[PDB]
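Asks: Before I ask anything, here is the structure I am working with.
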Amino acid sequence: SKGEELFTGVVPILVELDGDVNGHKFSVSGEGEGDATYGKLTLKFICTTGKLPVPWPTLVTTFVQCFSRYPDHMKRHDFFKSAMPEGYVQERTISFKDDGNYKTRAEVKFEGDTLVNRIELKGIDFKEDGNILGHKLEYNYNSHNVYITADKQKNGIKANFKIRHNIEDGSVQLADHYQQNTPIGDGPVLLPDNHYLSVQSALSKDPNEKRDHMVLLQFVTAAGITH
Ligand SMILES: [Mg+2]
Ligand SMILES: [Mg+2]
């Protein structure tokens, strides 16, 4: 795709989220860069409204799959880059098992040479002392597969996957993800065969940062198609 050529080097990234979870209103700003040649993302997020009222790990998936590494032989399946620069809408329902849900609506597009992810997040039905509002999730992140299928009537894709957040007691908080993406612009976009994204993520803290924040290093490779 024409879109793919926008990702052959290092691309600056901005993330901006406004959220309301059970009436706790908050905002997050993030900055970093992506190098899709290596499936590589580095991002630092800051809660600009004070303390984040949900655990940072629960927002990782919401906070740019155009930075996935699609192997050359899978280039024709890369919807995300093909929608660029005009971008795509990315919507999800994230269902925390035995707890509340997030509904997210994001637009991912270029502003100049910078790839921007602007998100609105709404969370409802959370338990006041569940794992989310009670801040019982470990500050770490597991590796997951994102299963992608075409959504031809929307000129886009959908995805399903299961995120597992480690709980401080050693248990796991499941977050089921359902996802739909739709292109914003009028260029041709790629409608993929079934495949998945193999994701690994590492969370850290900036020792000099006293605002509430998260540093994310992530690697993503598309897979599941051999030819
Ligand atoms: Mg700012
Ligand atoms: Mg075929």
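For chain A, we keep the numbers from Swiss-Prot: what you see runs 2-64, 68-231, in order.
From the backbone N, Cα and C atoms, a Cβ is placed for every residue, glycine too.
Below are the features I grabbed from Swiss-Prot:
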type: MUTAGEN; residues: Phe64 to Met; note: In RSGFP4; increases fluorescence and shifts the major exitation peak to 489-490 nm; when associated with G-65 and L-69
type: MUTAGEN; residues: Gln69 to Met; note: In Citrinine; leads to excitation and emission peaks of 516 and 529 nm, respectively; when associated with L-68; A-72 and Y-203
type: MUTAGEN; residues: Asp103 to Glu; note: In mut1.27; shifts fluorescence lifetime from 3.03 to 2.85 ns; when associated with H-145
type: MUTAGEN; residues: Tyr145 to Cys; note: In mut1.9; shifts fluorescence lifetime from 3.03 to 2.74 ns
type: MUTAGEN; residues: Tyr145 to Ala; note: In Cerulean; leads to improved quantum yield, a higher extinction coefficient and is 2.5-fold brighter than ECFP; when associated with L-64; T-65; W-66; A-72; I-146; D-148; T-153 and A-163
type: MUTAGEN; residues: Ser147 to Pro; note: Increases fluorescence at warmer temperatures such as 37 degrees Celsius
type: MUTAGEN; residues: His148 to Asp; note: In Cerulean; leads to improved quantum yield, a higher extinction coefficient and is 2.5-fold brighter than ECFP; when associated with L-64; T-65; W-66; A-72; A-145; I-146; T-153 and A-163
type: MUTAGEN; residues: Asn149 to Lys; note: Increases fluorescence at warmer temperatures such as 37 degrees Celsius. In Esmerald; leads to brighter fluorescence; when associated with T-65; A-72; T-153 and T-167. In VisGreen; leads to brighter fluorescence; when associated with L-64; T-65; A-72 and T-167
type: MUTAGEN; residues: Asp155 to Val; note: In EBFP2.0; shifts the excitation and emission spectra to shorter wavelengths and increases quantum yields compared to BFP; when associated with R-30; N-39; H-66; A-72; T-105; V-128; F-145; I-150; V-171; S-198; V-206 and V-224
type: MUTAGEN; residues: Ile167 to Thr; note: In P11; increases fluorescence at 475 nm excitation and at warmer temperatures such as 37 degrees Celsius. In Esmerald; leads to brighter fluorescence; when associated with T-65; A-72; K-149 and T-153. In VisGreen; leads to brighter fluorescence; when associated with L-64; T-65; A-72 and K-149
type: MUTAGEN; residues: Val176 to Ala; note: In mut2.1; shifts fluorescence lifetime from 3.03 to 2.50 ns; when associated with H-145 and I-198
type: MUTAGEN; residues: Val193 to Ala; note: In mut1.5; shifts fluorescence lifetime from 3.03 to 2.72 ns; when associated with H-145
type: MUTAGEN; residues: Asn198 to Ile; note: In mut2.1; shifts fluorescence lifetime from 3.03 to 2.50 ns; when associated with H-145 and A-176
type: MUTAGEN; residues: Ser202 to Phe; note: In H9; increases fluorescence at 395 nm excitation; when associated with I-203
Asks: Return only the integer: C-alpha distance in Å from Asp103 (mutagenesis position) to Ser147 (mutagenesis position).
Replies: 22
Asks: Reduce the DSSP letter at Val176 (mutagenesis position) to three states and note it down.
Replies: strand
Asks: Taking the Cβ of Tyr145 (mutagenesis position) as reference, which residues of that chain separated by at least 6 in sequence fall under 8 Å from it?
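Replies: The answer is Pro58, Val61, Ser205, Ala206, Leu207.
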Asks: Per 10 Å Cβ neighbour count, which of the mutagenesis positions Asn149, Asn198 ranks highest?
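Replies: Of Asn149, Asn198, the one with the most crowded Cβ is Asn149.
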Asks: Could you state the whole-number distance in Å separating the C-alpha atoms of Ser147 (mutagenesis position) and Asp155 (mutagenesis position)?
Replies: 25
Asks: Quick one: give me the count of other CB atoms within 10 A of the CB of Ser147 (mutagenesis position).
Replies: 11
Asks: If one measures from the C-alpha of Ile167 (mutagenesis position) to the C-alpha of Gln69 (mutagenesis position), what distance in angstrom results, rounded to a whole number?
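Replies: Computed Cα spacing between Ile167 (mutagenesis position) and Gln69 (mutagenesis position) is 16 Å.
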Asks: Compare the C-alpha of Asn149 (mutagenesis position) with the C-alpha of each of the mutagenesis positions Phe64, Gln69, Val193, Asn198, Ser202, and give the closest one.
Replies: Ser202
